[PDB]
Each structure stands twice: as C-alpha cells, then as structure tokens.
Amino acid sequence: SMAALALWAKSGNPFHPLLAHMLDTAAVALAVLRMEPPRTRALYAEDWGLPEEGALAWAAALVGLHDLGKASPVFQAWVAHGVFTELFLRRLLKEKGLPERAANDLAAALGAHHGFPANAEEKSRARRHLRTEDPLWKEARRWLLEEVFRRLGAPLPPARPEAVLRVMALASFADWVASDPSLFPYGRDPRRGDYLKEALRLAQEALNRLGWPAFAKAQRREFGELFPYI
C-alpha cells in the first residue's frame, strides 16, 4: 500500500509523520503570505498568472514540498535530503503540468543549496540509492504531493527568476518555523480533516511569537518580500 508507506514516512521524530511536517510548512507559508504587504502579494499573482488567492495557495503548496526528499529509505528507519527533493520535484512538477524550465528552477529553489542546483556528484550519489529502492517509494512520493496540493486547494498556473527566488526564500523561512516543535508540536494526526485548520492556528501563533521584541530585531528584505530578522 503506497498510502501506508507515505503516511509511515517520518520527519524529525517517530511520532511526527512527514505529511504532518509538509502540511505545517504549507500552513506557515500561507499564513505569512497573507501577512505580507499588498505589493508582495501582487508580485505572486503576477509571477504565476493567477488571481491572488489562487497564487498564494499554489505557492504555499509548493513550499510544503521542501522536505519531500525525506520520502526515501535513506532517511527513514550521504547526500542531503534537499538533493532528493530537487530530483523528485523535477519529475513530479512536470507530471502535474508545469513546463520543463519552470519545474527545473522551482525544484532547485526547494532543494539543498538555497536555490542553487545540486551538482553532478550529489545527483550521481542520490540516483545510486534510487535505483535500489522498493518501487512503491516512487508511488508514495506522488501520493504525498497530491495530498498537499489537494488539502491546500492549489491551482496550477496557466517562471521569471524573481518568482523562483521568492519561493526559495519563503520555503527556507516556512520550513524553519514548522521545524520547531515548540511551535508545531509532534503527535498531531495529518489524516484528520481538521488538521489544516489547527496547523493554520498554530502558524498564526508562531508568527506572532517570532515577532515579539526579544526575538525579531529587524526585517530581512529578499526579492520583494519580508521576513523577521531573528
């Protein structure tokens, strides 16, 4: 069963499914895009040729896939998991209908080196692992991507470098926030219909806390969007 394999994959702790971490990451992305200035949100709408509401859902779902590279036996019970995320997304984003060049760039945006593509030696090592894994893993990773896109209600766009870099920086920040169990406690069940509403509430609380005077001390401006400088 590919669904069981997909749900069994863990992130960061045996009691925290990878899917829970991916949905938490998407929830932080969506919450912080809603708080960005109107100029920033209009940039996303223009980047992707979507009404603003669809553009933010698209971007949030993409960012949720940052740790999709963990959906491999290599990371469950050396090359960084982000190299796997990049290889998986090059294929998976094209199957969803994105044109080759946009898929390849977004795959690197969500990879191991903050938007710069994995090198030949990293990819050779990863592909060595991929050749000997159980084939069900390839199916499980497609299942996980479909679950996030479906949960977020993400539409496909009908990609300029700044658009890709905007997703890169957003994914770096959202994955960081969602990775802190003090903000996003382990043990929530992502099979539940109420999971995303609860993850959005936790995201709003976390963004509020990270902004408090003893944490945030200035702002980081990157590619026309803003984050707290911690």
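The first residue you see is number 1, and the count goes up from there.
Structure method, as recorded: X-ray crystallography, 1.8 Å.
Cβ atoms are placed via backbone N, Cα and C, with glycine included.
What Swiss-Prot says about this protein:
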type: BINDING; residues: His21, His66, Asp67, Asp175; note: divalent metal cation binding site
type: MUTAGEN; residues: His21 to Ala (Swiss-Prot position 24); note: Loss of endonuclease activity
type: MUTAGEN; residues: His66 to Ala (Swiss-Prot position 69); note: Loss of endonuclease activity
type: MUTAGEN; residues: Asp67 to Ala (Swiss-Prot position 70); note: Loss of endonuclease activity
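It is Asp67 that, of the recorded positions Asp67, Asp175, has its Cβ surrounded by the most other Cβ atoms within 10 Å. Gap check: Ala77 and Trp78 flank 21 missing residues, and their CA atoms are separated by 15 Å. The divalent metal cation site is defined by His21, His66, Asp67, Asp175, and by the 8 Å test on Cβ atoms against their centroid, the other residues of the chain that qualify are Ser11, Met22, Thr25, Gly64, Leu65, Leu68, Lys70, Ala171, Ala174, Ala178, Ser179. When the mutagenesis positions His21, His66 are compared by the number of other C-beta atoms lying within 10 angstroms of their own C-beta, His21 comes out lowest.
The two recorded residues, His21 (mutagenesis position) and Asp175 (divalent metal cation binding site), show a Cα separation of 8 Å. When the alpha carbons of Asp67 (mutagenesis position) and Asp175 (divalent metal cation binding site) are compared, the span between them is 8 angstrom. As deposited, the model skips 6 residues from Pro158 to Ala159; the distance between those two Cα positions rounds to 11 Å. A helical conformation is recorded for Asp175 (divalent metal cation binding site) in the three-state DSSP classification. A gap of 7 Å separates the Cα atoms of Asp175 (divalent metal cation binding site) and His66 (mutagenesis position).
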